[PDB]
Amino acid sequence: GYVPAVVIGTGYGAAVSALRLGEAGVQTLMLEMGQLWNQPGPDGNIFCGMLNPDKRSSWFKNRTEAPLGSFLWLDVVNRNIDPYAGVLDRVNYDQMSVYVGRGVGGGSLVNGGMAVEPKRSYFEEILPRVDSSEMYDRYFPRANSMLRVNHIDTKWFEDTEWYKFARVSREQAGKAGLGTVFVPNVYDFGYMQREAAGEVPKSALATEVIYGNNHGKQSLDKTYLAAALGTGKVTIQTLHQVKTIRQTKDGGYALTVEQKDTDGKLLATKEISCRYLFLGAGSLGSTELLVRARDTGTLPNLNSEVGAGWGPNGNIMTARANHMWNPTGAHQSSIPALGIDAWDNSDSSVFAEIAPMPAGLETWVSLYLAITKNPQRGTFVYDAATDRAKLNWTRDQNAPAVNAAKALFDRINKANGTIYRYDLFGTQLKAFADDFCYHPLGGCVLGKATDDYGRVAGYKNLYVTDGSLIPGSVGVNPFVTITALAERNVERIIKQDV
Ligand SMILES: Cc1cc2nc3c(=O)[nH]c(=O)nc-3n(C[C@H](O)[C@H](O)[C@H](O)COP(=O)(O)OP(=O)(O)OC[C@H]3O[C@@H](n4c[nH+]c5c(N)ncnc54)[C@H](O)[C@@H]3O)c2cc1C
């Protein structure tokens, strides 16, 4: 049927949008292709941990996979599984694998919780048409509060075995003249202290994050989406995937929406129409919907920028082998707390999170997820034969990102007399993982495919809200930027359009 506003997806852009729509009195339906994650499973927990993956770990795969960096220790726990509506989706393109969350809350279910504001001078570089004072004065603070960002206690951090891995890389980096920074998070650090004291059920301290956290992590279902539901004007329908979007003859938008069960069986195909349509399906999902709509003729006035301008936030993973006298610990909190900030907006910039590893025994490995400044961009290109967007990104397009990450970590290795690991990513000697992405950005870039508030060019009352808006790079973990931009956008759209 008809509903005034429809929001596609339930990640950061979607959740912000729906809350503010509901507070404005606009009856809003959110359509989420994944599950509402609230049913205890066979182990009594909602989510599987990284040491006990099962079908809940994976969106329609037939075998579990080790977390990137940890195959050498965690392939032993991998098992065949039934394809199921699990929480983490590795989306494979030709030369890039993009990891995304599937469920009510999107990537907030599976992410590391790291809540980082971009450097203002970099924000101003990447989005020169956006008023940066309103962002820093109003919208970043608003996002920080609503997301429930918090800060680790420094004495606890210094003392606990669960962060030895972070302290080891801090000391090594310091020998190279390189500084670290604490990383704010939406995981409750007070709860985490109580986990270490044996006072509450463990989650971060029980090798959970990338398939969800059973405790501690304030994902969007607890924050923005709970508040949106609280308005009395928002509902969420799950296992509902939007397939097509058209402008109806009488105005507004009509959607074809497939309802499936958790085995992927098609239960129904529904038509849902609306006055206001907000896309929050992610960099991948929103862009795919719009490239499909353009190239199959259902939104024929979409512009040529739809699909363009994608980048992986310069994501590169690498690892160093510590000296035997610098063990990183068998017990590593699954939530990172420290990063190395070597980001000065130049082409050598690196912001790298000191990543835990889940093996649970001493490996001497330090793992890092680097964020770099690489101008290369890909394009999503509709394939009408398979009805899919294809991302045309080739691995050599990540050479600038690898080069920047390598130059930084070479400094650390030189200062400490250490070498890289070469065996963490596959059998072939490869120190830098250069064909994954946790932070997809772009495809429907703000001011290119849309106006400066995410209004899709060529259409009225059609909005994009999410990581597809960002021009390929933000220099930090992206969800705070997505959230703050979405706060800015929906406030203006409600005032001017609704
Ligand atoms: C392993 C991992 C670690 C990460 N760690 C961090 C971190 O610590 N800090 C950080 O800042 N970022 C992190 N990220 C990235 C962050 O989660 C991501 O940038 C945001 O979740 C993107 O938000 P969007 O709203 O764009 O989008 P997203 O959160 O991906 O949500 C899109 C939602 O739309 C749903 N959907 C898609 N298509 C459709 C459709 N056609 N119909 C219906 N529903 C649909 C989809 O299932 C999902 O629930 C991480 C991500 C991963 C995968």
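Going by Swiss-Prot, the residues shown for chain A are 46-543, listed in order.
Per deposition record, X-ray crystallography, 0.9 Å.
Quick reminder: no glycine exception, Cβ is built from N, Cα and C everywhere.
Copied from Swiss-Prot, the annotated features are:
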BINDING   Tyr57, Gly58, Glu77, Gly152, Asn156, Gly157, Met159, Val287, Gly512, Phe524  FAD binding site
MUTAGEN   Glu398 to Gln  Mutant does not catalyze isomerization (>10000-fold reduced), and oxidation activity is 30-fold lower than wild type
ACT_SITE  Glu398  active site, proton acceptor
MUTAGEN   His484 to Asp or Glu  Mutants do not catalyze oxidation (>100000-fold reduced), but do catalyze isomerization, 10000 times slower than wild type
MUTAGEN   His484 to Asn  Mutant activity is 4400-fold lower than wild type for oxidation, and is 30-fold lower than wild type for isomerization
MUTAGEN   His484 to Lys  Mutant is inactive in both oxidation (>100000-fold reduced) and isomerization assays (>10000-fold reduced)
MUTAGEN   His484 to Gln  Mutant activity is 120-fold lower than wild type for oxidation, and the same as wild type for isomerization
ACT_SITE  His484  active site, proton acceptor
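Here the features listed in Swiss-Prot are placed on the structure.
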{"residue": "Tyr57", "record": "FAD binding site", "Cβ neighbours (10 Å)": "31"}
{"residue": "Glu77", "record": "FAD binding site", "Cβ neighbours (10 Å)": "27"}
{"residue": "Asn156", "record": "FAD binding site", "Cβ neighbours (10 Å)": "26"}
{"residue": "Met159", "record": "FAD binding site", "Cβ neighbours (10 Å)": "22"}
{"residue": "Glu398", "record": "mutagenesis position", "Cβ neighbours (10 Å)": "22"}
{"residue": "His484", "record": "mutagenesis position", "Cβ neighbours (10 Å)": "26"}
{"residue": "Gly512", "record": "FAD binding site", "Cβ neighbours (10 Å)": "35"}
Those recorded positions in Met159, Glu398, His484 whose CB falls under 6 A of ligand 1, listed in sequence order: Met159, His484
Length of the line joining the Cα atoms of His484 (mutagenesis position) and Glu77 (FAD binding site), in Å: 20
Cα distance (Å, whole number) from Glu398 (mutagenesis position) to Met159 (FAD binding site): 9
Helix, strand or coil at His484 (mutagenesis position) [DSSP, three-state]: coil
Rounded inter-Cα distance in Å - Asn156 (FAD binding site), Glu398 (mutagenesis position): 13
Rounded Cα separation (Å) that holds between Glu398 (mutagenesis position) and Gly512 (FAD binding site): 20
